[PDB]
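Report on the structure given below.
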Amino acid sequence: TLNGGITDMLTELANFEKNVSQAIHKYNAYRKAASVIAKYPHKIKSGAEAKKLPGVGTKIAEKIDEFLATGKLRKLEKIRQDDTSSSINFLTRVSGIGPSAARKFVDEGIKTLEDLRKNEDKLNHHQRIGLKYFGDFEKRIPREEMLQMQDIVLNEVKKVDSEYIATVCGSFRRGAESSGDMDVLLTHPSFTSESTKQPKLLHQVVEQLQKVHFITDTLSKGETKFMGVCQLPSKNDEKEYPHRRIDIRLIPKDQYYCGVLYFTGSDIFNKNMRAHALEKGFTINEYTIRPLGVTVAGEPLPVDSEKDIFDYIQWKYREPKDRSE
DNA sequence: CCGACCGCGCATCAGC
DNA sequence: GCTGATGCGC
DNA sequence: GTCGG
Ligand SMILES: Nc1nc2c(ncn2[C@H]2C[C@H](O)[C@@H](COP(=O)(O)CP(=O)(O)OP(=O)(O)O)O2)c(=O)[nH]1
Ligand SMILES: [Mg+2]
Ligand SMILES: [Mg+2]
Ligand code: NA
């Protein structure tokens, strides 16, 4: 972390803008700047130097000059000292509680973990589970446990139908030594962009995983996306493993490459890549890459590899391990 | 200067 | 109920 | 908050 100090600062500012100011573009501006600085291979010596980077403008440059000269940022010192901002920032740490709900809770006099616990009936289902596992969800997942989890999911999916393919993406596929959660891409020959020849495809998999007590709770669930909680089994006399977040995304089998590009991320990498696509006259989602007409997105382009997608927008291919922005 | 900023699934709500 | 908008999250 | 045109 050559510039850990600066990137932390920008990240703290990003979170402030998202959670407190509810300014989504400032939030992303800060994340963009943090990311570009995080990959810059020199220890930054000044704001002017940082300003040379795409995404770092005049304001951030000044903040970087303040931070290098003093080791802190007055703007942040004050924010940390503001009861309301501190409260809202904390509440948003609960899964299911965002900027709006957080601010609403604070108004109603609900602003601590203790408050939340005694006002459970004021929470929706997602929020209840978020609170339930508040502690566990901030723990990291060692890659070693991710491997065990991978083994379980893949074998259980196989048990439901040998035709399922399950791929663990997210930070895990990018080779991270630890992950915030597990992200599982699912495909089945019966679900393509052309038809759904079989119902309950995602359901049957969730069911099986619940049946074996791997999945423990559900945050949300539709036909193509599951968001919930899972837990590795422990051994006799062993303390239990923390509960873990798990996301499962069912994607049409014929759109696997756009799907896996999406789910592999990182989020900022996708954002940057999609932004570039627009500049090259394409739009990219998790299903397709389409050209943009003189006016509207056109018809989907043939894609037979992740690299094919990079080719269209004229980027040299980047391995998953190099997409951690 | 200033419009535009990546793209979308599920849960909830308002209005009809 | 439906549709569209918003919140929250990937 | 930043930036392309
Ligand atoms: N285009 C796009 N893709 C996204 C976004 N957010 C997530 N993805 C894609 C890319 C992302 O890789 C994948 C999973 O997102 P997470 O599981 O929440 C964060 P991960 O990268 O997995 O790292 P972890 O902190 O869990 O160790 O969804 C977004 O805002 N936009
Ligand atoms: Mg993840
Ligand atoms: Mg995830
Ligand atoms: Na939250």
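All residue numbers given for chain A refer to Swiss-Prot; the residues shown span 10-304, 306-335 in order.
The backbone N, Cα and C atoms fix where each Cβ goes, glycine too.
What Swiss-Prot notes for the published mutagenesis of A:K35 to A is this: Decreased 5'-dRP lyase activity. Decreased ssDNA binding. Loss of 5'-dRP lyase activity; when associated with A-68 and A-72. Decreased ssDNA binding; when associated with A-68 and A-72. No effect on structure shown by circular dichroism. Sequence-distant contacts of A:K35 (mutagenesis position), defined as residues of its own chain at least six apart whose C-beta falls under 8 angstroms from its C-beta, comprise A:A23, A:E26.
Of all Cβ atoms in the shown protein chains, 24 besides its own fall within 10 Å of the Cβ of A:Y39 (mutagenesis position). According to DSSP, A:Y39 (mutagenesis position) is assigned to a helical segment. Under its mutagenesis annotations, Swiss-Prot gives A:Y39 to Q the following note: Abolishes DNA polymerase and 5'-dRP lyase activity.
Sequence annotations record features per position, and here Swiss-Prot assigns Na(+) 1 binding site to A:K60, A:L62, A:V65. Neighbours of A:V65 (Na(+) 1 binding site), defined as other CB atoms within 10 A of its CB across all chains, total 25. In this structure, A:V65 (Na(+) 1 binding site) belongs to neither helix nor strand by DSSP; it is coil.
For A:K72 (mutagenesis position), the same-chain residues that are 6 or more apart in sequence and have a Cβ closer than 8 Å to its Cβ are A:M18, A:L19, A:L22, A:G56, A:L82, A:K84. Under the heading of mutagenesis, Swiss-Prot lists A:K72 to A and annotates it as follows: Severely reduced 5'-dRP lyase activity. Does not affect ssDNA binding. Loss of 5'-dRP lyase activity; when associated with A-35 and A-68. Decreased ssDNA binding; when associated with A-35 and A-68. No effect on structure shown by circular dichroism.
Here Swiss-Prot describes A:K72 to Q or R as a published mutagenesis experiment; the accompanying note says: Abolishes 5'-dRP lyase activity. No effect on DNA polymerase activity.
Following the DSSP three-state reduction, the secondary structure of A:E75 (mutagenesis position) is helix. What Swiss-Prot notes for the published mutagenesis of A:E75 to A is this: Slightly decreased 5'-dRP lyase activity. Decreased ssDNA binding. No effect on structure shown by circular dichroism.
The K(+) 2 binding site feature in Swiss-Prot is assigned to A:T101, A:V103, A:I106; the stated evidence is experimental evidence. A 10 Å cutoff on Cβ-Cβ distances gives A:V103 (K(+) 2 binding site) a total of 24 other Cβ atoms nearby, all chains included.
Counting every protein chain shown, 18 other Cβ atoms lie within 10 Å of the Cβ of A:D190 (dCTP binding site). The annotation dCTP binding site is assigned in Swiss-Prot to A:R149, A:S180, A:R183, A:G189, A:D190.
A:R152 to K appears in Swiss-Prot as a mutagenesis experiment; the accompanying note says: Slight effect. Abolishes methylation by PRMT6 and impairs the polymerase activity; when associated with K-83. A:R152 (mutagenesis position) falls within a helical segment according to DSSP.
Secondary structure at A:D190 (dCTP binding site), as computed by DSSP, is coil. The Mg(2+) 1 binding site annotation in Swiss-Prot covers A:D190, A:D192, and the record cites experimental evidence as its basis.
Ranking the recorded positions A:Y39, A:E75, A:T101 by the distance of their Cα atoms from the Cα of A:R183 (dCTP binding site) places A:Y39 first. In terms of Cα distance, the recorded positions that sit within 10 Å of A:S180 (dCTP binding site) are A:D192, chosen from A:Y39, A:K60, A:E75, A:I106, A:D192.
When each of the recorded positions A:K60, A:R149, A:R152 is scored by how many other Cβ atoms sit within 10 Å of its Cβ, A:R149 comes out lowest. Least packed by the Cβ count within 10 Å, out of the binding-site residues A:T101, A:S180, is A:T101. Taking the mean position of the Cβ atoms of A:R149, A:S180, A:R183, A:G189, A:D190 as the dCTP site, the remaining same-chain residues with a Cβ inside 8 Å of that point are A:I150, A:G179, A:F181, A:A185, A:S187, A:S188.
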